[PDB]
Structure formats: structure tokens, C-alpha cells
Amino acid sequence: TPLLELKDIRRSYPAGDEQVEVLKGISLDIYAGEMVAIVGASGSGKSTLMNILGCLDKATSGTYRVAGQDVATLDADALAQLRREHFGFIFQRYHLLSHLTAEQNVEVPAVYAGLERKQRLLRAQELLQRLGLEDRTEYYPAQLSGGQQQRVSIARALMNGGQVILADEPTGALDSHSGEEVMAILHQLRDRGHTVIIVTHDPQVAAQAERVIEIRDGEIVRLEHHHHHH
């Protein structure tokens, strides 16, 4: 029974009596413990769907339920708590603060789940070690490669649990070697029960998912299952 549920999710930005219709009725269910890919062109509306999935954006109409909870009914604070209960985020860019260490960057999400620095630190390190950065815990971003910075950003995504990992083109700025490393960590996390949603233009990255949703213009056009040789 599905951890995330969307029915008829629409999105339009107001513009006079005219509106800008980005997503035009997307119904879709995602389960715990799977890697899903959402693939489509720039313009497809795959970005908005990501932001909606992450609750960094409100659907204009439709019903988005996350672990049962319909999200439209919640205040900014309670939405924020839910988002922290369930979601982690990585992107093509790494979004690290240049004047914070790797360990420090990893702590950041936990700050606002209210846990104090001693517990926070201990978890950040465990998580950076888990990602093969035991000896990089006090390195600054400018001392690290893309590849490493993205592992830092993954460890940051696990900080509040990261039950659902939303990855936007997480290998877009990476060489073929760093890409595989990133993918293999994402398969590993999905192996350990995490859900991983990955958005890409590239159907080769998509092909690695267990299921592949394609959006053309605010609308799903194709769902595919894949079983794996990862």
C-alpha cells in the first residue's frame, strides 16, 4: 500500500483570467523501498512535480498524500515537520555552504528538527563515514571534488532519515566514474528500504530505476517496469 499518492495533481500559476497550466492532472503512487525515475524534457513540468513531491510547493488542485496525511490541510510549520519526517533532497548542484565543513553541512537539516549539536555531530560523522568520507569530515567544499561534494549532499539528505530521497539530475555535473558511484549509493539506499525518486532528461539514468514515469507536457504518457542487473 503506497507511501506517496497523487490524484489529479494539477498546477497552474495565476496570470489574470489566463493561468499557466504546468501539470495537467497527474495521478500516481510510489511505494517505500523502490527507485522510481521521472523522465522528460525541460518544459515537461517534471520540476514542479518534484517540488510538489518535496512539499516545497502546493498543488493548485488534486490530492497529495504522504504516509496517509493529505498535505493541503497543514500549516507551513506542520508541512515542514512532515517534509523533515520523510524527505531528503539532492540536486545537480551540491548546495553546500563554502565556509562550513562537510560534517557541518550534514548537520544543517537536523538543526530545525530541533536536535542539539552533540547528537547532531555524532550522526553527521556516522553518515559521512557511511559514505566513504570518514577522513573528510572537516574538509571545506572548495577542497572537495564534485563527486565527493555530492556524497556530502547525500549524507545531508539522510540527516533527518531521508526516508524518501528526491534526486534532481544528481549526475548532471559528474563524470562517468563519479556518476556510477552516486548511482550505486542510490541503489544501496533503495536496497536498505529507502525510496529514491530521480528526475532526469536522460533515459539511460532512468533505465536504472525499478519504474520509469515519463511526462511530456504536464501529463504522464508512459509507465515502465524494470528489474535489475545493477
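One-based numbering along the chain as shown.
Method of determination (from the header): X-ray crystallography, 2.4 Å.
Backbone N, Cα and C define each Cβ position, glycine as well.
According to Swiss-Prot, the feature ATP binding site maps to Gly40, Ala41, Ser42, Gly43, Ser44, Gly45, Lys46, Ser47, an assignment based on sequence analysis. In sequence order, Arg11, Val22, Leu23, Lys24, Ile215, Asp217, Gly218 are the residues of the chain that are 6 or more apart from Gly45 (ATP binding site) and have a CB within less than 8 Å of its CB.
Quoted from Swiss-Prot, the note attached to the mutagenesis of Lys46 to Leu (Swiss-Prot position 47) states: Lack of activity. For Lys46 (mutagenesis position), the number of other Cβ atoms no farther than 10 Å from its own Cβ, over all displayed protein chains, is 23.
Cβ contacts within 10 Å of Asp168 (mutagenesis position), excluding its own Cβ and spanning all protein chains shown: 20. Secondary structure at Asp168 (mutagenesis position), as computed by DSSP, is strand. Here the residue is the original one, while Swiss-Prot reports the published mutagenesis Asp168 to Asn (Swiss-Prot position 169) with the comment Lack of activity.
The two recorded residues, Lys46 (mutagenesis position) and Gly40 (ATP binding site), show a Cα separation of 7 Å. The Cβ centroid of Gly40, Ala41, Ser42, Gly43, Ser44, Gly45, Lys46, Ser47 marks the ATP site; residues of that chain outside this set whose Cβ lies within 8 Å of it are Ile215, given in sequence order. Of all the Cβ atoms in the protein chains shown, 12 others lie within 10 Å of the Cβ of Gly43 (ATP binding site). Per-site Cβ counts within 10 Å over the binding-site residues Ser42, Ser44, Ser47 peak at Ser44. The Cα atom of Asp168 (mutagenesis position) lies nearest to that of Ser47, taking the binding-site residues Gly40, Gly43, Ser47 as the candidates.
Every protein chain considered, the tally of other Cβ atoms within 10 Å of the Cβ of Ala41 (ATP binding site) stands at 12.
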